[PDB]
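Inspection log for the structure reproduced underneath, given as structure tokens.
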Amino acid sequence: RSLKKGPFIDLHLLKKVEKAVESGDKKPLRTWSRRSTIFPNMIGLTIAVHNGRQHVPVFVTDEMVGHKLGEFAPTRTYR
Amino acid sequence: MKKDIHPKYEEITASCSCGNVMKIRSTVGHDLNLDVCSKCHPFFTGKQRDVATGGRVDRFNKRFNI
Amino acid sequence: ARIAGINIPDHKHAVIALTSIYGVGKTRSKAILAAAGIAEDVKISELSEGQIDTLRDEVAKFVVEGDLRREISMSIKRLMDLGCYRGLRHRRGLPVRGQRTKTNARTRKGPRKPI
Amino acid sequence: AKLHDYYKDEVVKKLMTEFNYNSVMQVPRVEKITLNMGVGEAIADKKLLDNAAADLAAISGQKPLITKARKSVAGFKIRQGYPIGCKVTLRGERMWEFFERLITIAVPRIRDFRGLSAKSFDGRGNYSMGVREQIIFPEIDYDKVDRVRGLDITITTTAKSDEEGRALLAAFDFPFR
RNA sequence: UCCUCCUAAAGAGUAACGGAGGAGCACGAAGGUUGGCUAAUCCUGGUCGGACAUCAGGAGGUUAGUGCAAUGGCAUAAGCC
RNA sequence: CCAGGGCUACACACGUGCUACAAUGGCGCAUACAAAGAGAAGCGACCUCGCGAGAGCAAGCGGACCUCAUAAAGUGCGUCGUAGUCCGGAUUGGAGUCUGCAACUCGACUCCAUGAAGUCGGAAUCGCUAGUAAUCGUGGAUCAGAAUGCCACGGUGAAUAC
RNA sequence: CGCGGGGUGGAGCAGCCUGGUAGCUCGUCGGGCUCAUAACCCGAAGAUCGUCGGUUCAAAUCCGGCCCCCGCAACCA
Ligand SMILES: [Mg+2]
Ligand SMILES: [Mg+2]
Ligand SMILES: [Mg+2]
Ligand SMILES: [Mg+2]
Ligand SMILES: [Mg+2]
Ligand SMILES: [Mg+2]
Ligand SMILES: [Mg+2]
Ligand SMILES: [Mg+2]
Ligand SMILES: [Mg+2]
Ligand SMILES: [Mg+2]
Ligand SMILES: [Mg+2]
Ligand SMILES: [Mg+2]
Ligand SMILES: [Mg+2]
Ligand SMILES: [Mg+2]
Ligand SMILES: [Mg+2]
Ligand SMILES: [Mg+2]
Ligand SMILES: [Mg+2]
Ligand SMILES: [Mg+2]
Ligand SMILES: [Mg+2]
Ligand SMILES: [Mg+2]
Ligand SMILES: [Mg+2]
Ligand SMILES: [Mg+2]
Ligand SMILES: [Mg+2]
Ligand SMILES: [Mg+2]
Ligand SMILES: [Mg+2]
Ligand SMILES: [Mg+2]
Ligand SMILES: [Mg+2]
Ligand SMILES: [Mg+2]
Ligand SMILES: [Mg+2]
Ligand SMILES: [Mg+2]
Ligand SMILES: [Mg+2]
Ligand SMILES: [Mg+2]
Ligand SMILES: [Mg+2]
Ligand SMILES: [Mg+2]
Ligand SMILES: [Mg+2]
Ligand SMILES: [Mg+2]
Ligand SMILES: [Mg+2]
Ligand SMILES: [Mg+2]
Ligand SMILES: [Mg+2]
Ligand SMILES: [Mg+2]
Ligand SMILES: [Mg+2]
Ligand SMILES: [Mg+2]
Ligand SMILES: [Mg+2]
Ligand SMILES: [Mg+2]
Ligand SMILES: [Mg+2]
Ligand SMILES: [Mg+2]
Ligand SMILES: [Mg+2]
Ligand SMILES: [Mg+2]
Ligand SMILES: [Mg+2]
Ligand SMILES: [Mg+2]
Ligand SMILES: [Mg+2]
Ligand SMILES: [Mg+2]
Ligand SMILES: [Mg+2]
Ligand SMILES: [Mg+2]
Ligand SMILES: [Mg+2]
Ligand SMILES: [Mg+2]
Ligand SMILES: [Mg+2]
Ligand SMILES: [Mg+2]
Ligand SMILES: [Mg+2]
Ligand SMILES: [Mg+2]
Ligand SMILES: [Mg+2]
Ligand SMILES: [Mg+2]
Ligand SMILES: [Mg+2]
Ligand SMILES: [Mg+2]
Ligand SMILES: [Mg+2]
Ligand SMILES: [Mg+2]
């Protein structure tokens, strides 16, 4: 996989997470950034990733870190 | 035991690469050579090394480091 | 000819002998014999027992056989429990590394079926 | 031989302190080891049994019994008094000699080894092992056999609870999970 | 034509185009005798092996078996060796 | 106009390729022979860091000069000796690399381990009449990156046409 | 109601009255040939055997009931 110069997250999602974590647990964050990675601080949040037509809630666990947000949001439905 | 019907149950010397010399009795032949034994097998360390493999958050910190 | 879990070849060069070990291939086997101080041109029949014991400690450094099999099994089983795109790919029985799935993919998908 | 002398001196005395036994005879002792080899595929090929018998005869000291089928069944296509498997019920002196040779050298040679099952008891202290390969024992030559066949070991004791029977085997430095 | 059960009314016998089944053999070991043995079916553990092949212990105890129907009988075993 | 998603879906069927199934071959060490291109937010030496993709410093060239650029087949020695093989090199896991705001859907390449089908292909059927078929490199266009396609280039070099 | 005989891929037939692994000719499906369809060539799938039951170690095949189908009898006055 790519990118050795800092794991990448969109400015907006970084600031939205930092604001969400410091306040406390609340609700699913409407975010479209699938490209963004998952930090350690994102654990506990049930952020809602855009599959394409709707937002899929994803409870972030200890394992979901190095992976990107789009991996937990299947786009193409089948059967 | 019934003599004649059984195979030859002779004594032999087991000697692994670790150094544990050990005489036993079995149907092999002249001598023996072994890799591991009850001593020298990694089960006491094996379970220590095998169980402590996981760790995803520190792996992320080892890349970013800030 | 009994190192690691299995390794029992005969009438085969020392480099090609250790390819039969799970977790050791071509270049790894050259690194074993380089560190052990054994020529690659010889075979296990030609070697003595004094030299085979040094190969046992050398392959013990690298993760091999049942240690490696579980490490791979853990990593595949991890992905499926997460419910990621790769996990759905694995359990469904379809190719993972962004491959074509329409014409080919016969290795992963298996042989042909009726309609 | 040595494990019987080790048992008499070192083990009993260890087991006496655990469950405060009033008598020396109360300690569980190992009665017999029954090596079993249900070859099964002898329906098609008759010699394949005699190949297994030789391998058991090599693994154990003594020669095996060819066990007949108890009843006829349609599932496997077998009839009354047909040789389906092989067995050895070794006990006494050669038993302790085999029991050393099993736990000390053979059990370590098991492929993909980790830790043997602690749950594996019958509810009466009688243990059993299931070895996949014949090659784990050093008696079998590598260029002789030509089948992925194995046996099962079955350690019989004079215990009464698997809880009681675990300690007996555990006292011989037996590898559990 | 021959065998078994009921009808058959607690000895035997007892009919009907009354009620149900079997036989026209098998075996130099399936006979003799001597010396042994104990079953079914489950439970739990165990390589491939799974409900079930083979092993271990525990449970039940004659539900078994008896060359073939059915009846009566058999652990002293007539059972299986 | 914008954020993602999709055009890359997958019981299946065909087309056109490519890589195979090996011994006229496979992997190692000694080393010889091309053409046609292409380059300024370009092509980027030699050095040094790299196991390698590559990472730095940066020389030169809008070029018969400078650079991508050692052509590979081919010899010459070695070793495997017909094995699902030291054949094939798929597939998976891990560790990476450059580009690029960004690489998970959905890139390319590298390293490591992994080592699938396949032992010359049913009915059929395709191209080809000489530097042509056959085989081994090589370049360019589009192009931040992304060819097994396309368009060009040159090596060894046949058989057969009654 | 009485005595024979049946019931097997989608169709018609074997295998069934001597219990151990189900064929044949068509059709359906996939690929060829053809401008295309047929014909033709090449592979492939497709029946637990009327059903409910018993006998057996095991039943399409043995035995019994029920459910259809087909033949023959159903007579003397
Ligand atoms: Mg759906
Ligand atoms: Mg490799
Ligand atoms: Mg390499
Ligand atoms: Mg690929
Ligand atoms: Mg795809
Ligand atoms: Mg009479
Ligand atoms: Mg009565
Ligand atoms: Mg009476
Ligand atoms: Mg009477
Ligand atoms: Mg009376
Ligand atoms: Mg009278
Ligand atoms: Mg009368
Ligand atoms: Mg009467
Ligand atoms: Mg009759
Ligand atoms: Mg006689
Ligand atoms: Mg007799
Ligand atoms: Mg007799
Ligand atoms: Mg006598
Ligand atoms: Mg008697
Ligand atoms: Mg009875
Ligand atoms: Mg009776
Ligand atoms: Mg008898
Ligand atoms: Mg397209
Ligand atoms: Mg692609
Ligand atoms: Mg379907
Ligand atoms: Mg095809
Ligand atoms: Mg190769
Ligand atoms: Mg090649
Ligand atoms: Mg130029
Ligand atoms: Mg240069
Ligand atoms: Mg250089
Ligand atoms: Mg390298
Ligand atoms: Mg960089
Ligand atoms: Mg540079
Ligand atoms: Mg100039
Ligand atoms: Mg110059
Ligand atoms: Mg170039
Ligand atoms: Mg140069
Ligand atoms: Mg170069
Ligand atoms: Mg140079
Ligand atoms: Mg070459
Ligand atoms: Mg293989
Ligand atoms: Mg094959
Ligand atoms: Mg590969
Ligand atoms: Mg291979
Ligand atoms: Mg071959
Ligand atoms: Mg050909
Ligand atoms: Mg060829
Ligand atoms: Mg043609
Ligand atoms: Mg043609
Ligand atoms: Mg012409
Ligand atoms: Mg080539
Ligand atoms: Mg190339
Ligand atoms: Mg090219
Ligand atoms: Mg270019
Ligand atoms: Mg090309
Ligand atoms: Mg090409
Ligand atoms: Mg029909
Ligand atoms: Mg048949
Ligand atoms: Mg037809
Ligand atoms: Mg067929
Ligand atoms: Mg069906
Ligand atoms: Mg019978
Ligand atoms: Mg019968
Ligand atoms: Mg049948
Ligand atoms: Mg028949």
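Header lists the method as electron microscopy, 3.0 Å.
A Cβ is built for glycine as well, from the same backbone N, Cα and C atoms used for every other residue.
Here Swiss-Prot flags B:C16 as Zn(2+) binding site, drawing on a curator's inference. Neighbours of B:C16 (mutagenesis position), defined as other CB atoms within 10 A of its CB across all chains, total 19. According to DSSP, B:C16 (mutagenesis position) is assigned to a strand segment.
Quoted from Swiss-Prot, the note on mutagenesis experiment B:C16 to S is: No Zn(2+) binding.
One entry in Swiss-Prot concerns the mutagenesis experiment B:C18 to S. Its note says: Binds Zn(2+) normally. Remark: B:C18 (mutagenesis position) has B:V36, B:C37, B:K39, B:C40 as non-local neighbours, by Cβ distance under 8 Å and separation of at least 6 in sequence.
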